[PDB]
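See below for the structure under consideration.
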Amino acid sequence: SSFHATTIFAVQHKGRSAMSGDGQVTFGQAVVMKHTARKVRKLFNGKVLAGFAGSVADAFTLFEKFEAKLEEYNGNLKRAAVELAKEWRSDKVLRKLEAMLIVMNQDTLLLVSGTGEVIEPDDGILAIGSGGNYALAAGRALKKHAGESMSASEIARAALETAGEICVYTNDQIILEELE
Amino acid sequence: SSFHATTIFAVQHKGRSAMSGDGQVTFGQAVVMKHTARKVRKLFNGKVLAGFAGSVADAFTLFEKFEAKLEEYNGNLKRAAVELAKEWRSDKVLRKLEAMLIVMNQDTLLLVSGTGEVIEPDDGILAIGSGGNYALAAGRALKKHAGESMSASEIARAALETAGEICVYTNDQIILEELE
Amino acid sequence: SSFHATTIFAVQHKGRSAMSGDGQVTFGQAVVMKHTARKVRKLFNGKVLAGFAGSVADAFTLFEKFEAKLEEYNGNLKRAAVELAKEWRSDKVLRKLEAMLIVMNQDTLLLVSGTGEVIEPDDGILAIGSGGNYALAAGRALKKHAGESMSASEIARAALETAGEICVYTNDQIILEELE
Amino acid sequence: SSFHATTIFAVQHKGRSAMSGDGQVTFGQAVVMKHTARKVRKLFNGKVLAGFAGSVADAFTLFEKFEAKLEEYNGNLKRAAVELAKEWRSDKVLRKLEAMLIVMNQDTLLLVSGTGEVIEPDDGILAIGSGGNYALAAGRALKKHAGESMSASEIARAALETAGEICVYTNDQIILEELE
Amino acid sequence: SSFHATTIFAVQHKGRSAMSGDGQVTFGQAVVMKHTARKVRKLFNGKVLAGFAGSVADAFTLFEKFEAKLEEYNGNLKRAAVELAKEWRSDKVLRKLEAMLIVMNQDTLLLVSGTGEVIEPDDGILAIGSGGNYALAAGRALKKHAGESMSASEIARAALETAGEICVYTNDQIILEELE
Amino acid sequence: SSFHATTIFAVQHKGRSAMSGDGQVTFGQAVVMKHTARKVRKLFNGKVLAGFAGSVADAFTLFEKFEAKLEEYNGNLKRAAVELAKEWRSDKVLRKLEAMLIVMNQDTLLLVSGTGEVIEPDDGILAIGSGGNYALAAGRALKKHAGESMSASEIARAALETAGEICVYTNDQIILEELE
Amino acid sequence: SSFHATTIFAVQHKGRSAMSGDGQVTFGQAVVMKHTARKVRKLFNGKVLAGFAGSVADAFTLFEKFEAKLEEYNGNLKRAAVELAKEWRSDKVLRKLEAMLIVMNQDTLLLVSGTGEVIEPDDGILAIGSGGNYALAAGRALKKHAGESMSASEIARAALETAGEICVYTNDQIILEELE
Amino acid sequence: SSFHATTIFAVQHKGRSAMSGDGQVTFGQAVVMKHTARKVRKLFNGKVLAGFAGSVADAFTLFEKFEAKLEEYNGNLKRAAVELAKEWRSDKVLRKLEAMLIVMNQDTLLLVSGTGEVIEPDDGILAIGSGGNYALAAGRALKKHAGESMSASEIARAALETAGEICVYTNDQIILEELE
Amino acid sequence: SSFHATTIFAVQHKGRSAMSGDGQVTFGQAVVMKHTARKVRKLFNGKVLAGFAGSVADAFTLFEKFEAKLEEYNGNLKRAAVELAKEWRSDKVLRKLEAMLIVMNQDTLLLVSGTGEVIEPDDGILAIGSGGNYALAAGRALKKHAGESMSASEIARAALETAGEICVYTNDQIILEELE
Amino acid sequence: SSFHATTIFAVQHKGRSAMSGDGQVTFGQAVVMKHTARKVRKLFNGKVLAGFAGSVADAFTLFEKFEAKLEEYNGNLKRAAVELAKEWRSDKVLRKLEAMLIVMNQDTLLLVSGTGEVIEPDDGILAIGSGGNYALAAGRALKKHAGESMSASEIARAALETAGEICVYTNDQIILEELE
Amino acid sequence: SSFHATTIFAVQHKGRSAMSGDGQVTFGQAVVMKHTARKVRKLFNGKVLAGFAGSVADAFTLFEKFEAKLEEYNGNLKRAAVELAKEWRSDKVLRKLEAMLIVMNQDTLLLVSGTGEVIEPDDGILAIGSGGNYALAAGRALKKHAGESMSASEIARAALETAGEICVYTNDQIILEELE
């Protein structure tokens, strides 16, 4: 069989911008090889958060094509988001690729898919990978519910946390990133 | 094809005991026939909450065998929980049956399965049916997070709410039940 | 292969109560054997409308069990609806059976299923068999939009009409029934 | 799994020409990621309406090839329709592509398919994406029945409306477009 | 593998009543064991034609249950048709049974199915077994077309004839039956 | 799913040469998008009838390669028939292509297949697409049977007619073509 | 579905060398389109017999490559046999191809396969296509038993004959060929 | 989907006899409902250890039949082991059942299976449920290597420990049992 | 069928660095062809250990690309690890390839996958091929428990040992390697 | 998954009568639970050898029904062989049963199958279970080849031996039985 | 379907070097086309035995690439073995290829696989194709057992012999080769 997605969660609340992801590398059906991996990077002079879901070749790889194209247009996510899609959708080797890409900036927030989708969350919460939905369900849940009572940073941390709790493919060691 | 599960969520917080479920009846792949159904009943002189997931024949049906056996032992869920399992696990017609049964009392809380399982949630949250997990992920999420800030009743309401929001098979019209 | 469901449509608007169904008997993949069949009967001194979907054995058969139990409780659809569910859900031969049952009265309106479901449409339109949805779509659509502009009888007629238009399994010759 | 088609509906009644589509982005089995998206664009100095179904790469992408070839022949839809078919049908990457294209003009109206089909509705209603039929059913149904009673704009709106009602893959927020 | 259906064709034109069937026994995928078999019998003092499709146990077997029930009601096909369905639909061993039963009388004409269907051809042509459709397509074809120019008897003969000509599972040696 | 074949029927009787086809565009399982389409063209100074089955890109497309190669040999169907096969059989994009091509001339008559077959009907009747066989069964049926009593033109018309009558994927609006 | 192989049979007895094949063109599951086709040709100044099985493109096509390489080595079947194998086995389009090739000369006798096999029958009977074995069975059987009693020509004829008898895919009209 | 086995491990080293099992109740694909469950019981005046794997109905249920037959023969595991096999293997409801049974005594040690197997480990380690092997691997491994260095109790504990490490279906909270 | 992975195990304890793998070559379902093979090589002036899993072509092959890129950056595993990933992940022929690569150095330790993953075990044990987990289970288990009590070399040896015990795909003859 | 067959080999040479079988209990795909099991018993005052293949419930179970019926006829294997078949073939629970039964006497030798076969080896060698064929291939091999050079007893021993050597599901610890 | 492997057996005993293979060409499921074929060749001035398994195109083909590369290194099997693997593993057309290659020399002995394996039998016996295992089981069997009592040459002969005896896809006519 294959390696399982990592779970990754981005959220944007009261103008803080945040991305949490697990470390759990779940190989095969059931086996776990590692308990920690970095797939949330900081891109472009800490201006963007991007987490990928996938293999660190694929991972690294996409990332730069997002860079390249971010410079290639001086800060416009949406634009570069797109022009990557095009690039990803077309490339033989990545077009087939399963996972997605979470990109966000100071302002705004994007799902970006092997398949050439690019998605914009109405409510400032995006989420990918194994437990995705579970954390999505945590995210949206908290924001709606203890927006005032908690933070950006915090809400995301927690997303993941809940995930690992319902979710076999998600684990307690969380990486956390925010912009300034 | 078949009718989809309803989603139902029970939770027990700061000694309030609560069960929310959607109404959405999703027939076939995609079609929706109704937007309201009662599958959360009050059982045994408002002493127990029980929601089922399923068909109201099956529904009604199980319910009474839980009654019958609740009287048959003067208030002991666990006991009756079990002795139903036995009964359900064995019966030709219900043993095959898909969904589960959420039963709770003043005190405590149980999953009860066609298959003769009976389950006890460490953290006082149980959840069944379509969006289950999504609401489970809301439940556990809130409790952990705005326990103080919100209620029994409330937390459950909301579970469902979030569900319908991620979940195609779950819908906004929620039934709510609590004991005293 | 098997014979295809017939399409049947019931609706209830400004106090008239109505059931339209096609005649198309579509055998096998593609073949059509007949262009007319009656599966909408009048039941219980023209007090109820019921159409079934299925085989006229199964058809006849269910119908009487719904009779028997309608008398068995002096006009209560819902009640008898149910008690049929029970009976159908249990029976070896009818439990497995595919199609559902539309039953409505002066007052009110029910889906009733081999599976032990019994369903109540918030908005007075019910629909079964091949083109079903197509006509549910038409139903639903007419009422919201030309409630004023058209009738019970007429709205039902049309549903089917539109069905046979999109749907290869539904055909122009429609049986129409109403109560008084 | 994959993202679900969006539902799009075009219709043409008493000389107004109209395109409605939902916003529901339904990822995976059941999950919903967004509630709004634009895939109905205005093309060629607001002379044509076109909605696509698909991914905004694929979306964008097709659209321009339909531009390019619309100019390439000074207003002839049908012509360009075709010549696109050809181009789409051949291209490695778009040929396999799932969804279709609705293109209409002042005058007339076209389905255009990855497969090299190009389709002309006898009755001025075309329809794509998830709930499609549901809304085609509504479309078709409205026009036959409340042609008089309602408009272009309005009939299209409603289609979608009814869709989101039966259909779990279609949602209430509708984008509406007409030409002059 | 299994033995293939025989093809059988009944038709009723200008008040002559006629049933043709092939002899071809096609075993396994491709093999042919026999070239002649009688599955068209005369029943009830040459009052009825009945052909079955199937095994001559099953064959013989059904036949008598049609007899029995024909006497059991003094000439009413429809009635007995039905009451067989019931009987066939229910019996463990015949309910599963694939093929159908063509029954006709002086007057009228019926398909009768393992599944408890009973069918009435609007246009006085019925047809079962391998080439069914091909002969159905001959039948309906001729009647519509050289009604005047040909007979009952004749039209049926020919049905089969055409069948064997398009159809691998149908063969030239035809049995022919009519009533007086 | 996919668009269904159109049905098309060519026949050659008492030296008249004729091609009928339906209009029915059956999309998806059951849905119908259009009720009229031209896929029977006149080719080569009304010297040849050719109907295709398929997409009008594919359609148009094949057609010209038949033209081109018909000129390329001054009237010899068979020859050009073949040399197309070669061309079609080899081309990546059409070799996979499902449907076939009916070509006929003043004299004679050919099936021509994506797969590089080229076929010659002993009896001057060819037929493709959805109801094919049903009309084939009508064709061969009539000719054999009311050759004298009817025409080229006529026999073909009717083919289709019968088809739509047994066949869900075939519809009453027929296009008719003949040479002089 | 696809067209069915034609059955072809070659045999070599008391120094006569013989190839019989049917004419039955069996399209789709069950349908028959033609009753005659030539796929047994005479090659190389009536020095070789070869029948193919397949499509007359593929047919023609292979044949010439066997020509070309027969000249390419001045009468050596086996040699050219092979060198064809090579060529066929490699070619993208013919490698995948289903059927095989029977080639025989004055002297000797070969099976030659899309797969790069080349086969030599110990006992001078080779056989391909639908009924093949059936006729190989007949072949083989005749020679062992009425070698004396019958001929080359005759034994081959008969094979096919017997084929069309057991086999639905094989038919009575046989093409016969021998060398001098 | 279904609930996942719990992992249970028994081992027997330097005359102590030991059973460890996790608490993880893993429902569905990925979900976890509980983190604690007891399926290791003490049987027969703390004379036997037995853990089951399964549902606490099935669980309870088997257990007693092993009681009953343990008394039924005054301490002989193997005997009763068997006679249970027999009983389990035969019973309609338990025969199909998935999981196995670990039974051990002062002396000795048994696998016992729904299938009528009864197994004796040469080396005193037995193991069932989700992570099983993982822990059998750990078991086996510890004993061979740190027999001296560690205990009964301890070796068993650890097995599970290591399980929950590799295995997503196994979790940290371990129930531990030994006899005297 | 195919040849089975060989089992390979690397571990790193108290600064010794170790790789054990079996010799069992298990062809087909059940068959064993050889009992010894070398797929653990010493790389880069005995500075690295690497074992592959696979075919000695694939084996050899990968190995050198890991050489080449190890030189290509003067001792940095991780770096070269990656740059290999890239290369492997991309290459048509190696990308599809099943097995992974274990690479470790004086210092540190890597999984490297045809898929473009590159993995770092928190606890210094890595493991591939047939029995893998079994030995990972043993690995992991030994270190936690008899770290003190045993060595690098020894712990690795044993892993495999235990493997061949549970695992039919792993066998007693172990190749052992360490660096200095 | 399931437990794998044991391998068992019976052979009869120069009037010695012998049965060898492995011990290897291979659970699941790959896992091995035990290395020794007795499934070769001596029956009927050491007059018969019988090995079964299967579960020791099933095992024991069959055995006695062979006993019972052996007494029930005073020494006639064949007879009792048969009358067991009947018994086994019919019984609901054993008729489904996979493995077979090797029975032999002073004289002669029998395969006896769940399915109601009873088989007699021409050459005095029978063999069942995992490696069957491999040992069968050893058996027949030796006898043919070093009949003189080796024994009954010996040849069988060895069978198994070879098996475990090619065969993953067969292991070195062999049980051996002979009569006098 | 396809042609079945030939069986081929190489063995090396007391310094004689030997390769036996059957002739049986088993086509399709069950059919046999030929009873003799040479796929064991002598290569390189009778210095090497090589048998292939497969098609004589593929066959011949591989063979020379083994030659070429054998010269290309002056007698080193292993080396050339390998460098073929590389070549075979990579080539589009042979990499997919099923069977293997048995190569041996004066000294030593190799399996060589489409997949880029190259294998070395510990015990000087290799075997490929249909009955492989059966003869493998004979080979290993005899050597172990009547090494002294029989020869190289002999042992191999016999392998095959036994095969054809258990094995449907292996036949009595054996080709035998040895070096000097």
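Note that chain I carries Swiss-Prot numbering, so the residues on display, from first to last, are 2-181.
If you check the header, you will see the structure was determined by X-ray crystallography, 4.2 Å.
Here the Cβ of each residue, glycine as well, is placed from N, Cα and C on the backbone.
Packing around I:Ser2 (mutagenesis position) is summarised by its Cβ count: 8 other Cβ atoms lie within 10 angstroms of its Cβ, all protein chains included. One entry in Swiss-Prot concerns the mutagenesis experiment I:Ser2 to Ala or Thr. Its note says: Complete loss of protease activity.
Under DSSP, I:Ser2 (mutagenesis position) is assigned to coil, being neither helix nor strand in the three-state scheme. Swiss-Prot lists I:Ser2 with the feature active site.
There are 23 other Cβ atoms within 10 Å of the Cβ belonging to I:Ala6 (mutagenesis position). Per Swiss-Prot, mutagenesis I:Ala6 to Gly is noted as: No effect.
Counting only same-chain residues six or more apart in sequence, the Cβ atoms lying under 8 angstroms from the Cβ of I:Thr7 (mutagenesis position) belong to I:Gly22, I:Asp23, I:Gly24, I:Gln25, I:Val26, I:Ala38, I:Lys40, I:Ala54, I:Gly130, I:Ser131. According to Swiss-Prot, the mutagenesis experiment I:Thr7 to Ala carries this note: Complete loss of protease activity. The mutant is only found as a monomer; when associated with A-8.
According to DSSP, I:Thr8 (mutagenesis position) is assigned to coil rather than to any helix or strand. For I:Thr8 (mutagenesis position), the number of other Cβ atoms no farther than 10 Å from its own Cβ, over all displayed protein chains, is 32. Under its mutagenesis entries, Swiss-Prot includes I:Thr8 to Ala with the note: Complete loss of protease activity. The mutant is only found as a monomer; when associated with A-7.
If you look up Swiss-Prot, you'll see I:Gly165, I:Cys168, I:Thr171 marked as Na(+) binding site. In sequence order, I:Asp23, I:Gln25, I:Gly132, I:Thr171, I:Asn172, I:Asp173 are the residues near I:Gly165 (Na(+) binding site), counting only same-chain partners six or more apart with C-beta under 8 A.
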I:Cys168 (Na(+) binding site) and I:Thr8 (mutagenesis position), Cα-Cα, nearest whole angstrom: 10
Site with most surrounding Cβ atoms, counting all protein chains shown within 10 Å, from the binding-site residues I:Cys168, I:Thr171: I:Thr171
Short-range recorded positions relative to chain J, from I:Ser2, I:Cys168, I:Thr171, with Cβ separation under 8 Å: I:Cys168
I:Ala6 (mutagenesis position) and I:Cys168 (Na(+) binding site), distance between Cα atoms, whole Å: 12
Other same-chain residues whose Cβ falls within 8 Å of the Cβ centroid of I:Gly165, I:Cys168, I:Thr171, the recorded Na(+) site, in sequence order: I:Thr8, I:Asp23, I:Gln25, I:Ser131, I:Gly132, I:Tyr135, I:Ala136, I:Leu161, I:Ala164, I:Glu166, I:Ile167, I:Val169, I:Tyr170, I:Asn172
I:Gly165 (Na(+) binding site) in three-state DSSP notation: helix
